[PDB]
Amino acid sequence: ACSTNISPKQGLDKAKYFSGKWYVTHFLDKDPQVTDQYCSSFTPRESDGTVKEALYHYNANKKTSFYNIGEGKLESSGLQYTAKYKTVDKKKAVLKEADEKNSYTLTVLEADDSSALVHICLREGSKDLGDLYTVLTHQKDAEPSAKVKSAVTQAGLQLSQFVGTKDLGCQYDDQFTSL
Ligand code: HEM
Ligand SMILES: [N]
């Protein structure tokens, strides 16, 4: 199951996270449910205590993609939120409304002007799907900062064990993440 002991980084300025867009450069899926490798980019925003974020996934094996919009409330305790998610097309038109039994919780472990580290617990039945850690950069295929690489170690992980995305033949939809 996903860890219940993940807490966001204390003192982090949320503006460093809710800004620009993010590309996943490295991911650690602690308990994968499928064997395909994904690329992902997303654009998180917040307003008045509610996060809305536009999400994109690209299956590098199968060459398929899908789009979502997550929505949830910013924890008063720190940079963390539990979101419900709709399925959308590449123009953000809704294909399916959220299934309220499913959620994900995102916890920000580090963020600076170039890079971030987050933990995501996706619950896509009624079941934690297991921990996913993603290293993020504002620019595609860029190098994460030293600070973010330190945060990986401090989360008890080893960067050597992450899957990098730079060599996967990723295709992104930058128009979508710029909406
Ligand atoms: C490279 C990074 C990521 C990988 C490896 C990954 C992996 C996966 C996989 C394997 C699935 C299931 C696909 C299927 O239906 O078979 C999935 C779905 C999903 N992921 Fe990710 N993911 C990544 C990043 C993210 C990010 C950054 C978020 C949220 C901020 C996120 C949220 C979701 C959600 C909401 C779904 C469910 C989509 C739906 O059923 O409509 N994922 N992801
Ligand atoms: N995910």
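We number chain A the same way Swiss-Prot does; the residues here are 24-202, in that order.
Heads up, header says this was done by X-ray crystallography, 1.2 Å.
Cβ coordinates come from backbone N, Cα and C, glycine included.
Long-range neighbours of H80 (heme binding site) (same chain, six or more residues apart, CB within less than 8 Å of its CB): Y61, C62, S63, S88, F89, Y90, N91. The annotation heme binding site is assigned in Swiss-Prot to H80.
Note on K44 (mutagenesis position): other Cβ atoms within 10 Å of its Cβ, all shown chains, come to 21. One mutagenesis experiment named in Swiss-Prot is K44 to A, and its note says Slightly reduces anticoagulant activity.
Close to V47 (mutagenesis position) in the fold, though at least 6 residues off in sequence, lie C62, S63, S64, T157, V158, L159, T188, each with a CB less than 8 Å from its CB. DSSP assigns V47 (mutagenesis position) to a strand segment in the three-state reduction. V47 to E appears in Swiss-Prot as a published mutagenesis result, with the remark: Reverses orientation of heme cofactor.
When other Cβ atoms within 10 Å of the Cβ of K115 (mutagenesis position) are tallied across all protein chains shown, the result is 12. According to Swiss-Prot, the mutagenesis experiment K115 to A carries the following note: Reduces anticoagulant activity.
In this structure, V117 (mutagenesis position) is part of a beta strand by DSSP. Sequence-distant contacts of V117 (mutagenesis position), defined by Cβ-Cβ distance under 8 angstroms and a gap of at least six in the same chain, are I92, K109, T110, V111. Swiss-Prot documents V117 to A as a published mutagenesis change and attaches the note Reduces anticoagulant activity.
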(Q) Return only the integer: C-alpha distance in Å from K44 (mutagenesis position) to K115 (mutagenesis position). (A) 16
Q: Consider only the mutagenesis positions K44, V47, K115, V117: which of them have a Cβ under 6 Å from an atom of ligand 1? Write none if no residue does.
A: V47
